[PDB]
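Q: Pasting in a structure now, in structure tokens, and then I'll have a few things to ask.
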Amino acid sequence: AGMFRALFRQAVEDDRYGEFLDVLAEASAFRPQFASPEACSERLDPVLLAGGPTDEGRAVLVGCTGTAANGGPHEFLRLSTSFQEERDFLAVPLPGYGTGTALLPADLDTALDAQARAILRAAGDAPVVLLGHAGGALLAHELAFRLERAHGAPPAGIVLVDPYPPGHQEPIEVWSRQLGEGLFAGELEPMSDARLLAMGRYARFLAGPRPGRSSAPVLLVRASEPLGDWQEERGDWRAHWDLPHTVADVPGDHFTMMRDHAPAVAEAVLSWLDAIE
Amino acid sequence: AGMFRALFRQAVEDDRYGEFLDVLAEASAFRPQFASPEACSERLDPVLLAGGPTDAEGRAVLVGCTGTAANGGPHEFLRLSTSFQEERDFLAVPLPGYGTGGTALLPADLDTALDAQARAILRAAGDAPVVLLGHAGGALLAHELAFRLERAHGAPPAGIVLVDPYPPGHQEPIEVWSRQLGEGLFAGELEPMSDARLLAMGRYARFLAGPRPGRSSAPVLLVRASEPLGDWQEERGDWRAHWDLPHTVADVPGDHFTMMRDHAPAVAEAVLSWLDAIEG
Ligand SMILES: CC[C@H]1OC(=O)[C@H](C)[C@@H](O)[C@@H](C)C[C@@H](C)C(=O)/C=C/[C@H]1C
Ligand SMILES: CC[C@H]1OC(=O)[C@H](C)[C@@H](O)[C@@H](C)C[C@@H](C)C(=O)/C=C/[C@H]1C
Ligand SMILES: [Mg+2]
């Protein structure tokens, strides 16, 4: 495949994921960009992956696609099956990953505004609950804040599946080799250099200073098994969010909670939606 | 074809050449390397591009030190070398990291690459004194090689010809003309610059910007372009190439690029006169 993918493979092999991610972020600055939501080069139409029962005003779930360069429309497929007959589940694309390759957002807010527009159109009058996993969880919260601040529309809730926010990401840094190996393992096709640059650009966005906190209630879903080695004395390795409305612990690790154990995540979401409604 | 080449093209358009070179250098860290001269994946056998008179011996041979340009290679000294035919042997030595046959390993550090060049040159030159010659980045490389030959190989060259060098204390013209320098790289493409070769160029650029000993005892011929490559506001000062304490300075027609492209005979003429002066 491409040179960036080859370099990434080597970086992961040499346990230098973080350093390589910084290269991707810097390199992404030289890709053509969109500087306003209207200038976004791709159709961000959310896809309906599960349907709820017939016979307002029940919340609709919106899956916020994560940053993984091997990811895309397949991210929520396993999870979404458990929502069939329970809740409408829409997956929204992350701008800059589409195909000629898509323009990268100039900044995170520009991407979030593009997403917000597409979601509000698709959702209509139904309340929206945003859901994301890992980096996608961080993106879900940032989107929630933007919706509230700039679109007069705070979501009804946010489901954060294994978030590792700034100040709480030591375990994810320590396990970066596993994260990189997971990306290669999860390839259905070679990760394009264009998507690797998108991934770096969003990683850098999510590491920067962000502008405040959503008023929406949060469900924190945590994996129960560590992805890699962790000394007990070094503290809790688990995902974190400040003062969530509800915490749910599920089987599996950072990865397998969304595969093998996706029904457990779905079960936690469904119960919580009933409680907040 | 390749994303690094696409990015480079955009960086040039946006007048961010320097910034992108830094990205190339950082990215190069993740290419497979050679850490000892012997582990070099390429045959650095110099090519004889011109022959001196059969009449030899004790007479200096010229060694062309290939520069860092990603669009470069064996074609670099073809025009210049014709002017040495029947005057001086001219050997062109490849720069490690640019070859194919699969792509070549990058040097771990500059000294490792210089040691690989040094071994190939000494083998090729035999008993003959060596005068190193390089243009632009290749000129900086010629000096670094000369010092290494002296310090690590007991073999200081008889001389060094630096064609239009811009050393670390005098980089402003290269900075001001960076867009023009990048555009020249795409103009000089015989084929699309490979991502592997762009990374090699970034790696060497970083090497050359870093702490370098260390000063060759060999006498220097500084050859300078007489025309500015791009626009230059007069009060910035002197745009011309520079070297500290050269043995002799020669000015030739053309700019940074055309001095070698259109006026290579004038470069050759300067070298031949100086070689006679330092030998006789
Ligand atoms: C050294 C590995 C990095 O972690 C990531 O790349 C995670 C997986 C990703 O979600 C990215 C999108 C998380 C963001 C916030 C980031 O910059 C992370 C930096 C390191 C913790
Ligand atoms: C923005 C232009 C750059 O200059 C080069 O890349 C020149 C052409 C090259 O010889 C390089 C190999 C010269 C070295 C010293 C370098 O790293 C230069 C960096 C910038 C001044
Ligand atoms: Mg001086």
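Residue numbering in chain A adheres to Swiss-Prot, whereby the residues present occupy positions 1057-1111, 1114-1157, 1162-1339 in order.
Note that Cβ sites are derived from N, Cα and C of the backbone, with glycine treated the same way.
Here Swiss-Prot flags A:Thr1125, A:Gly1197, A:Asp1224 as substrate binding site. Record note (Swiss-Prot), mutagenesis A:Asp1224 to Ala: Retains significant albeit reduced thioesterase activity. The unchanged residue is displayed. Recorded in Swiss-Prot as a mutagenesis result, A:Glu1235 to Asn carries the remark: Only relatively minor changes in the thioesterase activity. 10-fold reduction in the kcat/Km for ketoester; when associated with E-1239. Quoted from Swiss-Prot, the note attached to the mutagenesis of A:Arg1239 to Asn states: 3-fold decrease fo the catalytic efficiency and 3-fold increase of affinity. Recorded in Swiss-Prot as a mutagenesis result, A:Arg1239 to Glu carries the remark: 10-fold reduction in the kcat/Km for ketoester; when associated with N-1235. Per Swiss-Prot, active site, proton acceptor is recorded for A:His1316.
Tell me what's around each of these sites.
A: Look at A:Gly1197 (substrate binding site): DSSP puts it in a helix.
DSSP classifies A:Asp1224 (mutagenesis position) as coil under the three-state reduction.
Counting only same-chain residues at least 6 apart in sequence, those with a Cβ under 8 Å from the Cβ of A:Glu1235 (mutagenesis position) are A:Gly1074.
Remark: A:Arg1239 (mutagenesis position) has A:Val1068, A:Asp1071, A:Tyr1073, A:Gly1290 as non-local neighbours, by Cβ distance under 8 Å and separation of at least 6 in sequence.
DSSP classifies A:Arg1239 (mutagenesis position) as helix under the three-state reduction.
According to DSSP, A:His1316 (active site, proton acceptor) sits in a coil region rather than a helix or strand. Residue environment of A:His1316 (active site, proton acceptor) contains 26 other Cβ atoms, counted within 10 Å of its Cβ in all protein chains.
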Q: Other than A:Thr1125, A:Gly1197, A:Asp1224, which residues of the chain come within 8 Å of the substrate site, judged by Cβ distance to the Cβ centroid of those residues?
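A: Near the substrate site, beyond A:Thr1125, A:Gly1197, A:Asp1224, sit A:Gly1124, A:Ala1126, A:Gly1194, A:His1195, A:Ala1196, A:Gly1198, A:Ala1199, A:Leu1200, A:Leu1201, A:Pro1225, A:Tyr1226.
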Q: Round to the nearest Å and give the CA-to-CA distance linking A:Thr1125 (substrate binding site) with A:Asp1224 (mutagenesis position).
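A: About 14 Å separate the Cα atoms of these two residues.
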Q: Have a look around A:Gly1197 (substrate binding site) and count the other CB atoms within 10 A of its CB, chains all included.
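A: The answer is 24.
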Q: Within 10 Å of the Cβ of A:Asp1224 (mutagenesis position), how many other Cβ atoms are there?
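A: The answer is 27.
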Q: Around ligand 1, within a Cβ distance of under 6 Å, which of the recorded positions A:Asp1224, A:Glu1235, A:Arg1239, A:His1316 show up?
A: A:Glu1235
Q: Determine, to the nearest whole angstrom, how far the Cα atom of A:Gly1197 (substrate binding site) is from the Cα atom of A:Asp1224 (mutagenesis position).
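A: Cα-Cα, rounded: 9 Å.
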Q: From the Cα of A:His1316 (active site, proton acceptor) across to the Cα of A:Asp1224 (mutagenesis position), what is the distance in angstrom?
A: 7
